[PDB]
Amino acid sequence: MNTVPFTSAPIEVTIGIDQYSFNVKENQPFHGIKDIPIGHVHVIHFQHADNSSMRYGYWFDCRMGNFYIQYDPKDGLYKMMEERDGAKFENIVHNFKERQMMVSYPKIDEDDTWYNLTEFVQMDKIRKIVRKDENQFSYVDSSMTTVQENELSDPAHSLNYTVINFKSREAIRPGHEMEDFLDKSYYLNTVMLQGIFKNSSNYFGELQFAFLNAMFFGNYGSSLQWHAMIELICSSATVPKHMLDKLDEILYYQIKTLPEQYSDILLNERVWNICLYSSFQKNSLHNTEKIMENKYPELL
Amino acid sequence: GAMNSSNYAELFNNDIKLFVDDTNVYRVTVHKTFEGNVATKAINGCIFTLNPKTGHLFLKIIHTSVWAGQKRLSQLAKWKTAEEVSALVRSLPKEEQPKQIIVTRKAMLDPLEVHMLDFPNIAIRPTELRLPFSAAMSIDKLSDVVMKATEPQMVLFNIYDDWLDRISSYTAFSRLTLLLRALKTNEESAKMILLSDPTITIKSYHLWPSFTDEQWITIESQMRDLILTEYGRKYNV
Ligand SMILES: CS(=O)(=O)Nc1ccc2c(c1)OCCO2
(Lines of atoms letter the chains of each structure in order from A and count residues from 1; the text may use other names and numbers.)
(Lines give C-alpha, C1' and ligand atoms only; values in the text may rest on other atoms or scores of the structure.)
Protein backbone atom coordinates (compact mmCIF):
# COMPACT_ATOMS: atom_id res chain seq x y z
CA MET A 1 0.00 0.00 0.00
CA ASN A 2 1.14 3.59 -0.73
CA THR A 3 0.40 7.04 0.64
CA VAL A 4 -0.08 10.50 -0.83
CA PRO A 5 0.31 13.00 2.02
CA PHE A 6 -0.94 16.59 1.96
CA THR A 7 1.05 19.41 3.46
CA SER A 8 -2.25 21.04 4.44
CA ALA A 9 -5.75 21.83 3.14
CA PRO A 10 -6.11 25.63 3.22
CA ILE A 11 -9.18 25.88 0.97
CA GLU A 12 -12.43 23.93 1.03
CA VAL A 13 -12.40 21.35 -1.74
CA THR A 14 -13.97 18.11 -2.89
CA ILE A 15 -11.15 15.57 -3.37
CA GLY A 16 -11.42 12.55 -5.67
CA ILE A 17 -9.22 9.47 -5.57
CA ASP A 18 -10.08 7.17 -8.50
CA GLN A 19 -13.86 6.57 -8.36
CA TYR A 20 -14.13 7.77 -4.70
CA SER A 21 -14.57 11.31 -3.35
CA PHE A 22 -14.91 13.25 -0.10
CA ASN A 23 -15.25 16.83 1.12
CA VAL A 24 -12.53 18.68 3.01
CA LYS A 25 -13.37 21.89 4.87
CA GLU A 26 -11.27 25.06 4.82
CA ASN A 27 -8.22 24.51 7.08
CA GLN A 28 -9.48 21.09 8.23
CA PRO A 29 -6.74 18.81 9.71
CA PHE A 30 -6.43 16.70 6.56
CA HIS A 31 -3.03 15.26 5.68
CA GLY A 32 -3.70 12.88 2.83
CA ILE A 33 -4.73 9.47 1.57
CA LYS A 34 -3.28 6.14 2.73
CA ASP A 35 -3.71 2.47 1.75
CA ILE A 36 -3.60 3.20 -2.02
CA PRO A 37 -3.37 -0.07 -3.99
CA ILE A 38 -0.02 -0.68 -5.57
CA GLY A 39 -0.21 -2.06 -9.08
CA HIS A 40 -2.63 0.34 -10.71
CA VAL A 41 -2.41 3.86 -12.01
CA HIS A 42 -4.46 6.30 -9.96
CA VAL A 43 -5.92 9.78 -10.33
CA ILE A 44 -6.28 12.31 -7.52
CA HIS A 45 -8.63 15.14 -8.46
CA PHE A 46 -10.04 18.36 -7.14
CA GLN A 47 -13.04 20.67 -7.35
CA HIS A 48 -12.89 23.80 -5.26
CA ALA A 49 -15.96 24.48 -3.15
CA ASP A 50 -15.90 28.20 -4.04
CA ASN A 51 -15.39 27.76 -7.79
CA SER A 52 -16.59 24.50 -9.29
CA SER A 53 -15.09 25.84 -12.52
CA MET A 54 -12.05 23.74 -13.41
CA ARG A 55 -12.03 20.23 -12.10
CA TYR A 56 -8.33 19.32 -12.26
CA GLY A 57 -6.13 16.46 -11.13
CA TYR A 58 -3.05 14.28 -11.43
CA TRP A 59 -2.47 10.83 -12.87
CA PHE A 60 0.29 8.96 -11.05
CA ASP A 61 1.69 5.50 -10.28
CA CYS A 62 3.03 5.05 -6.75
CA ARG A 63 5.74 2.69 -7.99
CA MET A 64 7.42 5.58 -9.84
CA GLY A 65 8.14 7.83 -6.84
CA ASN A 66 7.00 9.39 -3.57
CA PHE A 67 4.33 11.99 -4.36
CA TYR A 68 2.54 14.51 -2.17
CA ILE A 69 0.09 17.41 -2.56
CA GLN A 70 0.68 20.98 -1.46
CA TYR A 71 -1.55 23.99 -1.99
CA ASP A 72 0.06 26.90 -3.87
CA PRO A 73 -1.52 30.21 -2.76
CA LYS A 74 -0.12 32.06 -5.81
CA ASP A 75 -1.46 29.78 -8.55
CA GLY A 76 -4.52 28.90 -6.44
CA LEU A 77 -4.46 25.13 -6.73
CA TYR A 78 -3.44 21.91 -5.08
CA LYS A 79 -0.19 20.81 -6.75
CA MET A 80 1.36 17.36 -6.95
CA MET A 81 5.08 17.28 -6.17
CA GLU A 82 7.75 14.55 -5.90
CA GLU A 83 9.89 14.14 -2.77
CA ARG A 84 13.28 12.71 -3.74
CA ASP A 85 14.45 12.37 -0.10
CA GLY A 86 13.10 8.91 0.71
CA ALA A 87 13.90 9.18 4.41
CA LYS A 88 12.28 12.58 4.80
CA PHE A 89 9.15 11.19 3.15
CA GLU A 90 8.87 8.00 5.22
CA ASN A 91 9.31 10.13 8.34
CA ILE A 92 6.48 12.49 7.34
CA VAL A 93 4.02 9.75 6.38
CA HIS A 94 4.65 7.88 9.66
CA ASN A 95 3.97 10.99 11.78
CA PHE A 96 0.67 11.62 9.91
CA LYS A 97 -0.52 8.01 10.22
CA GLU A 98 0.35 7.90 13.93
CA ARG A 99 -1.84 10.99 14.38
CA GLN A 100 -4.55 9.47 12.06
CA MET A 101 -4.84 12.56 9.85
CA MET A 102 -5.44 10.55 6.64
CA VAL A 103 -8.39 9.02 4.83
CA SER A 104 -8.08 5.39 3.81
CA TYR A 105 -8.49 4.42 0.17
CA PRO A 106 -11.80 2.61 0.63
CA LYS A 107 -11.46 -0.44 -1.58
CA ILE A 108 -14.04 -3.17 -1.06
CA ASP A 109 -12.45 -6.57 -1.48
CA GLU A 110 -15.12 -7.99 -3.82
CA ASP A 111 -14.60 -4.94 -5.97
CA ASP A 112 -12.65 -5.05 -9.22
CA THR A 113 -14.11 -1.78 -10.54
CA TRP A 114 -10.88 0.22 -10.71
CA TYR A 115 -8.87 -2.61 -12.24
CA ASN A 116 -11.62 -3.06 -14.83
CA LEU A 117 -11.56 0.64 -15.74
CA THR A 118 -7.73 0.87 -15.93
CA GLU A 119 -6.73 -2.64 -17.14
CA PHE A 120 -4.80 -1.35 -20.20
CA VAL A 121 -3.85 2.10 -18.87
CA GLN A 122 -0.10 2.58 -18.39
CA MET A 123 1.62 5.62 -16.90
CA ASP A 124 4.20 5.60 -19.71
CA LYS A 125 1.45 6.00 -22.29
CA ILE A 126 -0.36 8.70 -20.28
CA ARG A 127 2.86 10.71 -20.29
CA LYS A 128 3.01 10.67 -24.11
CA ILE A 129 -0.58 11.93 -24.33
CA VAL A 130 0.09 14.56 -21.60
CA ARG A 131 3.49 16.13 -22.31
CA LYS A 132 5.34 17.47 -19.25
CA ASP A 133 8.47 15.39 -19.06
CA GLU A 134 10.08 16.87 -15.94
CA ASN A 135 7.33 15.27 -13.81
CA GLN A 136 6.51 11.57 -13.37
CA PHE A 137 2.83 12.42 -12.83
CA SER A 138 0.47 14.08 -15.32
CA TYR A 139 -1.86 17.06 -14.85
CA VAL A 140 -5.26 17.10 -16.57
CA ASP A 141 -8.19 19.52 -16.26
CA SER A 142 -11.68 20.24 -17.60
CA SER A 143 -10.56 22.82 -20.19
CA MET A 144 -7.56 21.17 -21.89
CA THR A 145 -8.09 20.72 -25.60
CA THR A 146 -6.87 17.88 -27.79
CA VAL A 147 -4.48 18.08 -30.73
CA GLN A 148 -7.43 17.40 -33.04
CA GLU A 149 -9.49 20.18 -31.46
CA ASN A 150 -6.50 22.51 -32.07
CA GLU A 151 -6.51 21.63 -35.80
CA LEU A 152 -10.19 22.60 -36.11
CA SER A 153 -4.49 26.50 -28.92
CA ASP A 154 -1.42 26.34 -26.67
CA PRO A 155 0.34 23.12 -27.81
CA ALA A 156 2.10 22.60 -24.44
CA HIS A 157 -1.20 22.24 -22.54
CA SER A 158 -2.89 19.82 -24.97
CA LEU A 159 -4.05 16.23 -24.86
CA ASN A 160 -2.17 14.44 -27.66
CA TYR A 161 -4.65 11.67 -28.30
CA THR A 162 -4.28 9.71 -31.53
CA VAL A 163 -6.15 11.57 -34.25
CA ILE A 164 -9.06 9.63 -35.74
CA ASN A 165 -10.86 11.12 -38.73
CA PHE A 166 -13.12 8.96 -40.89
CA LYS A 167 -12.99 11.38 -43.87
CA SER A 168 -9.23 11.63 -44.14
CA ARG A 169 -6.72 10.29 -46.62
CA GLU A 170 -5.32 8.12 -43.84
CA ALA A 171 -8.69 6.42 -43.40
CA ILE A 172 -9.47 5.90 -47.09
CA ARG A 173 -7.38 3.97 -49.66
CA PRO A 174 -7.46 5.28 -53.25
CA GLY A 175 -9.75 3.01 -55.26
CA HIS A 176 -11.54 1.66 -52.19
CA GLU A 177 -13.42 4.84 -51.25
CA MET A 178 -16.85 3.25 -50.80
CA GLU A 179 -15.48 0.07 -49.25
CA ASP A 180 -13.27 1.82 -46.72
CA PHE A 181 -15.87 4.42 -45.75
CA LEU A 182 -18.65 1.90 -45.19
CA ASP A 183 -16.36 -0.76 -43.61
CA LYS A 184 -13.57 0.75 -41.53
CA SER A 185 -11.60 -2.51 -41.06
CA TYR A 186 -8.62 -1.22 -43.07
CA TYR A 187 -8.35 1.91 -40.94
CA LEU A 188 -8.74 -0.05 -37.65
CA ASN A 189 -6.51 -3.04 -38.39
CA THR A 190 -3.76 -1.82 -40.73
CA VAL A 191 -3.53 1.92 -40.08
CA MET A 192 -4.33 2.07 -36.38
CA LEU A 193 -3.60 -1.30 -34.80
CA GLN A 194 -0.62 -2.49 -36.86
CA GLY A 195 0.59 1.01 -37.72
CA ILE A 196 0.17 3.40 -34.80
CA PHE A 197 -0.85 1.48 -31.65
CA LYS A 198 1.06 -1.72 -32.50
CA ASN A 199 -1.43 -3.78 -30.47
CA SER A 200 -4.96 -3.75 -29.12
CA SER A 201 -3.73 -3.29 -25.53
CA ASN A 202 -2.38 0.19 -26.33
CA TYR A 203 -5.59 1.04 -28.22
CA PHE A 204 -7.74 0.00 -25.26
CA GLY A 205 -5.46 1.92 -22.89
CA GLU A 206 -6.03 5.18 -24.76
CA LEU A 207 -9.77 4.43 -24.97
CA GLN A 208 -9.94 3.82 -21.21
CA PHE A 209 -7.88 6.96 -20.41
CA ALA A 210 -10.11 9.09 -22.65
CA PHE A 211 -13.24 7.87 -20.87
CA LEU A 212 -11.79 8.50 -17.43
CA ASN A 213 -10.76 12.06 -18.34
CA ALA A 214 -14.27 12.67 -19.73
CA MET A 215 -15.91 11.30 -16.59
CA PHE A 216 -13.68 12.78 -13.92
CA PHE A 217 -13.01 16.21 -15.44
CA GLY A 218 -15.92 16.69 -17.87
CA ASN A 219 -13.25 17.02 -20.55
CA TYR A 220 -15.15 17.35 -23.83
CA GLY A 221 -12.29 16.44 -26.17
CA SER A 222 -11.72 13.28 -24.21
CA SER A 223 -15.37 12.31 -24.60
CA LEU A 224 -15.05 12.84 -28.37
CA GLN A 225 -11.96 10.61 -28.41
CA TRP A 226 -13.62 7.82 -26.42
CA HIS A 227 -16.58 7.77 -28.79
CA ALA A 228 -14.37 7.89 -31.92
CA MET A 229 -12.43 4.84 -30.72
CA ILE A 230 -15.64 2.92 -30.02
CA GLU A 231 -17.15 3.91 -33.38
CA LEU A 232 -14.06 2.82 -35.31
CA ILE A 233 -14.38 -0.68 -33.87
CA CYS A 234 -18.16 -0.96 -34.24
CA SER A 235 -17.98 0.33 -37.84
CA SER A 236 -15.44 -2.36 -38.85
CA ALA A 237 -16.74 -5.66 -40.27
CA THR A 238 -13.50 -7.51 -39.47
CA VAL A 239 -12.35 -7.29 -35.85
CA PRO A 240 -10.45 -9.97 -33.88
CA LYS A 241 -12.85 -11.94 -31.72
CA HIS A 242 -10.77 -11.33 -28.60
CA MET A 243 -10.93 -7.57 -29.14
CA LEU A 244 -14.73 -7.62 -29.41
CA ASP A 245 -15.10 -9.65 -26.24
CA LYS A 246 -12.70 -7.38 -24.38
CA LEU A 247 -14.39 -4.22 -25.73
CA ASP A 248 -17.74 -5.47 -24.43
CA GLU A 249 -16.23 -5.88 -20.92
CA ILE A 250 -14.51 -2.48 -21.06
CA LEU A 251 -17.67 -0.61 -22.06
CA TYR A 252 -19.81 -2.54 -19.58
CA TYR A 253 -17.72 -1.33 -16.63
CA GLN A 254 -17.62 2.19 -18.05
CA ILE A 255 -21.40 2.39 -18.40
CA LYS A 256 -21.80 0.80 -14.97
CA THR A 257 -19.59 3.44 -13.34
CA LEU A 258 -20.97 6.51 -15.12
CA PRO A 259 -23.01 8.78 -12.83
CA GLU A 260 -26.62 8.21 -13.75
CA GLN A 261 -27.17 11.99 -13.72
CA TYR A 262 -24.32 12.78 -16.17
CA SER A 263 -25.49 10.40 -18.90
CA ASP A 264 -27.08 13.27 -20.84
CA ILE A 265 -23.75 15.03 -21.41
CA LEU A 266 -21.27 12.10 -21.45
CA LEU A 267 -23.05 9.81 -23.95
CA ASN A 268 -23.48 10.47 -27.68
CA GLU A 269 -26.89 9.19 -28.79
CA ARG A 270 -25.82 8.78 -32.41
CA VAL A 271 -22.74 6.70 -31.72
CA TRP A 272 -24.39 4.34 -29.23
CA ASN A 273 -27.53 3.72 -31.28
CA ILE A 274 -25.34 3.19 -34.33
CA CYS A 275 -23.03 0.87 -32.41
CA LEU A 276 -25.66 -1.26 -30.68
CA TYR A 277 -28.36 -1.35 -33.37
CA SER A 278 -26.97 -0.55 -36.87
CA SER A 279 -23.25 -1.43 -37.00
CA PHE A 280 -21.41 -4.58 -38.01
CA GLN A 281 -20.95 -5.30 -34.30
CA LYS A 282 -24.60 -4.70 -33.36
CA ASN A 283 -24.84 -8.28 -32.05
CA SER A 284 -21.35 -8.57 -30.54
CA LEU A 285 -21.66 -6.37 -27.43
CA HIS A 286 -24.09 -8.38 -25.31
CA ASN A 287 -23.04 -7.19 -21.88
CA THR A 288 -22.84 -3.56 -22.94
CA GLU A 289 -26.18 -3.63 -24.78
CA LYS A 290 -27.89 -5.19 -21.77
CA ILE A 291 -26.62 -2.61 -19.24
CA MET A 292 -27.33 0.28 -21.62
CA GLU A 293 -30.91 -0.85 -22.29
CA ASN A 294 -31.64 -1.29 -18.59
CA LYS A 295 -29.86 1.83 -17.32
CA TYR A 296 -30.23 4.40 -20.12
CA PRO A 297 -33.23 3.25 -22.19
CA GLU A 298 -34.09 6.91 -22.85
CA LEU A 299 -30.96 7.46 -24.94
CA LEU A 300 -32.09 4.59 -27.17
CA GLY B 1 -22.75 25.74 -46.67
CA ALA B 2 -26.07 25.06 -48.39
CA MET B 3 -27.36 27.10 -51.38
CA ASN B 4 -31.02 28.48 -51.21
CA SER B 5 -33.13 31.55 -52.45
CA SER B 6 -31.35 33.93 -49.96
CA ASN B 7 -28.04 33.30 -51.89
CA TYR B 8 -28.72 31.74 -55.39
CA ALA B 9 -27.11 34.77 -57.21
CA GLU B 10 -23.63 33.19 -56.46
CA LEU B 11 -24.38 30.62 -59.27
CA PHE B 12 -23.79 33.44 -61.86
CA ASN B 13 -20.45 34.81 -60.51
CA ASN B 14 -17.05 33.98 -62.02
CA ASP B 15 -16.05 31.22 -59.55
CA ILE B 16 -16.27 27.96 -61.54
CA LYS B 17 -18.96 25.70 -60.08
CA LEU B 18 -20.82 22.54 -61.11
CA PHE B 19 -24.18 21.11 -60.15
CA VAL B 20 -24.20 17.29 -59.86
CA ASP B 21 -27.52 15.44 -60.12
CA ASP B 22 -27.58 11.68 -59.62
CA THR B 23 -31.36 11.01 -60.04
CA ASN B 24 -30.92 9.29 -63.41
CA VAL B 25 -27.78 7.25 -62.68
CA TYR B 26 -29.50 4.00 -61.60
CA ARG B 27 -32.69 3.44 -63.58
CA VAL B 28 -34.88 0.33 -63.68
CA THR B 29 -38.10 -1.13 -64.99
CA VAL B 30 -39.98 -3.30 -62.45
CA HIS B 31 -41.76 -6.36 -63.84
CA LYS B 32 -43.28 -9.73 -62.95
CA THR B 33 -41.34 -12.98 -63.36
CA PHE B 34 -42.77 -16.19 -64.77
CA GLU B 35 -43.18 -17.42 -61.20
CA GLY B 36 -45.10 -14.26 -60.30
CA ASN B 37 -42.34 -12.64 -58.26
CA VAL B 38 -41.05 -9.15 -59.02
CA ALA B 39 -37.67 -8.34 -60.53
CA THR B 40 -35.92 -5.27 -61.87
CA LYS B 41 -34.19 -4.74 -65.19
CA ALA B 42 -31.67 -1.90 -65.28
CA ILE B 43 -31.55 0.51 -68.21
CA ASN B 44 -28.82 2.97 -69.17
CA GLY B 45 -28.53 6.08 -67.01
CA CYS B 46 -26.51 9.27 -66.81
CA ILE B 47 -24.84 11.67 -64.40
CA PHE B 48 -26.02 15.25 -64.98
CA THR B 49 -23.09 17.61 -64.27
CA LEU B 50 -23.79 21.18 -65.26
CA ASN B 51 -21.94 24.53 -65.19
CA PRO B 52 -24.81 27.03 -64.59
CA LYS B 53 -22.79 30.03 -65.79
CA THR B 54 -21.70 28.64 -69.18
CA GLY B 55 -24.33 25.98 -69.83
CA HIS B 56 -21.68 23.28 -70.33
CA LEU B 57 -23.15 19.88 -69.53
CA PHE B 58 -20.87 16.92 -68.87
CA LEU B 59 -23.24 13.99 -69.49
CA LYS B 60 -21.57 10.79 -68.24
CA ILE B 61 -23.54 7.88 -69.61
CA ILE B 62 -23.89 4.97 -67.20
CA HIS B 63 -24.12 1.70 -69.09
CA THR B 64 -26.02 -1.17 -67.44
CA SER B 65 -22.87 -3.34 -67.51
CA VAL B 66 -21.53 -1.33 -64.57
CA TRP B 67 -24.17 -2.95 -62.35
CA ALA B 68 -23.44 -6.56 -63.35
CA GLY B 69 -22.90 -8.71 -60.27
CA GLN B 70 -23.03 -5.83 -57.82
CA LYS B 71 -25.20 -5.61 -54.69
CA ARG B 72 -27.04 -2.68 -53.09
CA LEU B 73 -27.16 -0.79 -56.37
CA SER B 74 -28.93 2.32 -55.05
CA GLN B 75 -26.00 2.81 -52.65
CA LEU B 76 -23.36 1.92 -55.25
CA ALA B 77 -24.92 4.44 -57.64
CA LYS B 78 -24.07 7.34 -55.32
CA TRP B 79 -20.43 6.16 -55.02
CA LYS B 80 -20.13 5.51 -58.77
CA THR B 81 -21.46 9.06 -59.36
CA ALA B 82 -18.84 10.45 -56.95
CA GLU B 83 -16.10 8.37 -58.63
CA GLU B 84 -17.01 9.68 -62.09
CA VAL B 85 -17.25 13.34 -60.96
CA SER B 86 -13.85 12.98 -59.27
CA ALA B 87 -12.41 11.49 -62.46
CA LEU B 88 -13.90 14.39 -64.46
CA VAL B 89 -12.31 17.01 -62.21
CA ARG B 90 -8.93 15.25 -62.44
CA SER B 91 -9.21 15.28 -66.25
CA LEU B 92 -9.68 19.07 -66.40
CA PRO B 93 -6.80 21.55 -66.45
CA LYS B 94 -6.29 23.17 -63.07
CA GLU B 95 -7.68 26.49 -64.24
CA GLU B 96 -10.90 24.72 -65.37
CA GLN B 97 -11.49 22.75 -62.18
CA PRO B 98 -14.49 23.88 -60.11
CA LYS B 99 -14.06 25.73 -56.86
CA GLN B 100 -17.43 24.35 -55.66
CA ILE B 101 -19.58 21.34 -56.49
CA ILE B 102 -23.27 21.57 -55.54
CA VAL B 103 -25.09 18.21 -55.17
CA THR B 104 -28.85 18.27 -55.71
CA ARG B 105 -29.44 15.48 -53.15
CA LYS B 106 -27.85 15.40 -49.69
CA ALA B 107 -27.06 11.67 -49.89
CA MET B 108 -24.31 12.60 -52.41
CA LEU B 109 -22.40 14.70 -49.84
CA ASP B 110 -20.36 11.96 -48.15
CA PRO B 111 -19.65 9.91 -51.33
CA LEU B 112 -18.38 13.02 -53.12
CA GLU B 113 -16.46 14.39 -50.13
CA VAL B 114 -14.63 11.07 -49.74
CA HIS B 115 -13.77 10.81 -53.44
CA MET B 116 -12.49 14.41 -53.46
CA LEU B 117 -10.21 14.24 -50.37
CA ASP B 118 -7.30 14.96 -52.74
CA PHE B 119 -8.98 18.36 -53.47
CA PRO B 120 -9.40 19.96 -50.02
CA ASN B 121 -9.90 23.41 -51.61
CA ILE B 122 -12.99 22.31 -53.61
CA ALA B 123 -16.12 22.95 -51.53
CA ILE B 124 -18.80 20.24 -51.65
CA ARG B 125 -22.19 21.83 -50.93
CA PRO B 126 -25.84 20.78 -50.69
CA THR B 127 -28.75 23.05 -51.81
CA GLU B 128 -32.27 23.77 -50.49
CA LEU B 129 -33.29 24.60 -54.11
CA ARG B 130 -35.65 21.90 -55.48
CA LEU B 131 -34.01 21.78 -58.95
CA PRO B 132 -35.82 19.83 -61.70
CA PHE B 133 -32.78 18.11 -63.30
CA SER B 134 -34.42 14.67 -63.00
CA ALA B 135 -36.31 15.76 -66.15
CA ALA B 136 -33.14 15.85 -68.25
CA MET B 137 -34.14 12.54 -69.82
CA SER B 138 -37.19 14.36 -71.21
CA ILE B 139 -34.87 16.23 -73.61
CA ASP B 140 -35.08 13.99 -76.66
CA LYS B 141 -31.48 14.31 -77.80
CA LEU B 142 -30.13 13.54 -74.29
CA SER B 143 -32.43 10.54 -73.83
CA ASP B 144 -31.39 9.27 -77.31
CA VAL B 145 -27.66 9.27 -76.63
CA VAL B 146 -28.14 7.55 -73.24
CA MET B 147 -30.36 4.76 -74.59
CA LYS B 148 -28.17 4.14 -77.68
CA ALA B 149 -24.93 3.78 -75.69
CA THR B 150 -23.33 0.32 -75.79
CA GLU B 151 -20.47 1.24 -73.41
CA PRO B 152 -19.60 3.94 -70.84
CA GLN B 153 -19.23 7.29 -72.58
CA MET B 154 -19.03 11.00 -71.75
CA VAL B 155 -20.86 13.41 -74.06
CA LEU B 156 -20.58 17.20 -73.87
CA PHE B 157 -23.48 19.53 -74.56
CA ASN B 158 -24.35 23.18 -74.05
CA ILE B 159 -27.78 23.01 -72.41
CA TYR B 160 -28.44 26.69 -73.26
CA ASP B 161 -27.89 26.27 -77.04
CA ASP B 162 -26.98 29.82 -78.20
CA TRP B 163 -29.12 31.67 -75.68
CA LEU B 164 -26.18 33.38 -73.96
CA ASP B 165 -25.61 35.44 -77.15
CA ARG B 166 -28.85 37.24 -76.29
CA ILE B 167 -29.55 36.77 -72.56
CA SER B 168 -27.63 36.55 -69.30
CA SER B 169 -26.89 33.20 -67.62
CA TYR B 170 -29.22 34.35 -64.77
CA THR B 171 -32.08 34.50 -67.36
CA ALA B 172 -30.88 31.35 -69.26
CA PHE B 173 -30.98 29.33 -65.98
CA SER B 174 -34.48 30.77 -65.23
CA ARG B 175 -35.73 29.58 -68.65
CA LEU B 176 -33.94 26.21 -68.31
CA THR B 177 -35.44 25.28 -64.87
CA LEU B 178 -38.89 26.57 -65.95
CA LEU B 179 -38.69 24.23 -69.02
CA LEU B 180 -37.38 21.22 -67.00
CA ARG B 181 -40.00 21.77 -64.24
CA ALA B 182 -42.81 21.84 -66.90
CA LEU B 183 -41.38 18.61 -68.48
CA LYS B 184 -41.34 17.08 -64.93
CA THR B 185 -44.98 18.14 -64.25
CA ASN B 186 -46.59 17.16 -67.62
CA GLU B 187 -44.13 15.85 -70.16
CA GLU B 188 -46.68 15.35 -72.94
CA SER B 189 -48.08 18.87 -72.73
CA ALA B 190 -44.66 20.50 -72.36
CA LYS B 191 -43.41 18.71 -75.46
CA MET B 192 -46.55 19.67 -77.39
CA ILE B 193 -45.90 23.32 -76.47
CA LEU B 194 -42.29 23.12 -77.61
CA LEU B 195 -42.93 21.36 -80.90
CA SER B 196 -46.55 22.01 -81.94
CA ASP B 197 -45.44 24.61 -84.50
CA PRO B 198 -43.63 22.89 -87.42
CA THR B 199 -42.11 26.16 -88.66
CA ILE B 200 -39.82 26.41 -85.61
CA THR B 201 -37.21 23.67 -85.68
CA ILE B 202 -34.33 22.38 -83.55
CA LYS B 203 -30.96 22.91 -85.18
CA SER B 204 -28.81 19.79 -85.55
CA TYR B 205 -26.32 21.27 -83.06
CA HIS B 206 -29.00 22.33 -80.50
CA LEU B 207 -31.30 20.74 -77.92
CA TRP B 208 -34.24 23.17 -77.99
CA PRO B 209 -36.09 24.94 -80.85
CA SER B 210 -34.86 28.14 -82.50
CA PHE B 211 -37.35 30.51 -80.90
CA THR B 212 -37.22 34.24 -81.44
CA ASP B 213 -37.09 36.45 -78.38
CA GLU B 214 -40.83 37.10 -78.68
CA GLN B 215 -41.58 33.42 -79.23
CA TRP B 216 -39.65 32.53 -76.06
CA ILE B 217 -41.86 34.92 -74.09
CA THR B 218 -44.91 33.09 -75.47
CA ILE B 219 -43.41 29.65 -74.77
CA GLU B 220 -42.40 30.73 -71.27
CA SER B 221 -45.95 31.92 -70.55
CA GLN B 222 -47.40 28.64 -71.83
CA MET B 223 -45.04 26.71 -69.52
CA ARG B 224 -46.09 28.89 -66.55
CA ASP B 225 -49.77 28.12 -67.42
CA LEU B 226 -49.04 24.39 -67.72
CA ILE B 227 -47.32 24.31 -64.28
CA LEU B 228 -50.30 26.22 -62.86
CA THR B 229 -52.82 24.00 -64.69
CA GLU B 230 -51.25 20.77 -63.37
CA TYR B 231 -51.14 22.29 -59.91
CA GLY B 232 -54.91 22.74 -60.04
CA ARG B 233 -55.61 19.32 -61.56
CA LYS B 234 -53.43 17.81 -58.82
CA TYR B 235 -54.89 19.67 -55.82
CA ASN B 236 -58.40 20.34 -57.28
CA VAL B 237 -58.03 24.13 -57.06
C1 LIG C 1 -34.06 25.59 -59.70
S2 LIG C 1 -35.56 26.20 -59.53
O3 LIG C 1 -36.38 25.36 -60.23
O4 LIG C 1 -35.78 26.51 -58.21
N5 LIG C 1 -35.49 27.57 -60.40
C6 LIG C 1 -34.46 28.54 -60.33
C7 LIG C 1 -33.40 28.35 -59.45
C8 LIG C 1 -32.37 29.26 -59.35
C9 LIG C 1 -32.42 30.38 -60.16
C10 LIG C 1 -33.48 30.58 -61.06
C11 LIG C 1 -34.52 29.66 -61.15
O12 LIG C 1 -33.51 31.65 -61.89
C13 LIG C 1 -32.22 32.22 -62.03
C14 LIG C 1 -31.64 32.47 -60.66
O15 LIG C 1 -31.40 31.25 -60.05
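Numbering starts at 1 and runs along the chain as displayed.
Method of determination (from the header): X-ray crystallography, 1.6 Å.
Positions of Cβ are set from backbone N, Cα and C atoms, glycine also.
What Swiss-Prot says about this protein:
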type    : residues                                   : note
MUTAGEN : B:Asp21 to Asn (Swiss-Prot position 1853)  : Reduced growth at 30 degrees Celsius. Strongly reduced growth at 16 degrees Celsius
MUTAGEN : B:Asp22 to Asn (Swiss-Prot position 1854)  : Reduced growth at 30 degrees Celsius. Strongly reduced growth at 16 degrees Celsius
MUTAGEN : B:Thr23 to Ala (Swiss-Prot position 1855)  : Reduced growth at 30 degrees Celsius. Strongly reduced growth at 16 degrees Celsius
MUTAGEN : B:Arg105 to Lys (Swiss-Prot position 1937) : Severely impaired growth. Reduced growth at 30 degrees Celsius. Strongly reduced growth at 16 degrees Celsius
Least Cβ-crowded entry, counting other Cβ within 10 Å, from the mutagenesis positions listed as B:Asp22, B:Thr23, B:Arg105: B:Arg105
B:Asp21 (mutagenesis position) to B:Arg105 (mutagenesis position) - Cα separation in whole Å: 7
DSSP three-state assignment for B:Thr23 (mutagenesis position): coil
DSSP-derived structure type at B:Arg105 (mutagenesis position), helix or strand or else coil: coil
Other CB atoms, at most 10 A from the CB of B:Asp21 (mutagenesis position): 22
Rounded inter-Cα distance in Å - B:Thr23 (mutagenesis position), B:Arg105 (mutagenesis position): 8
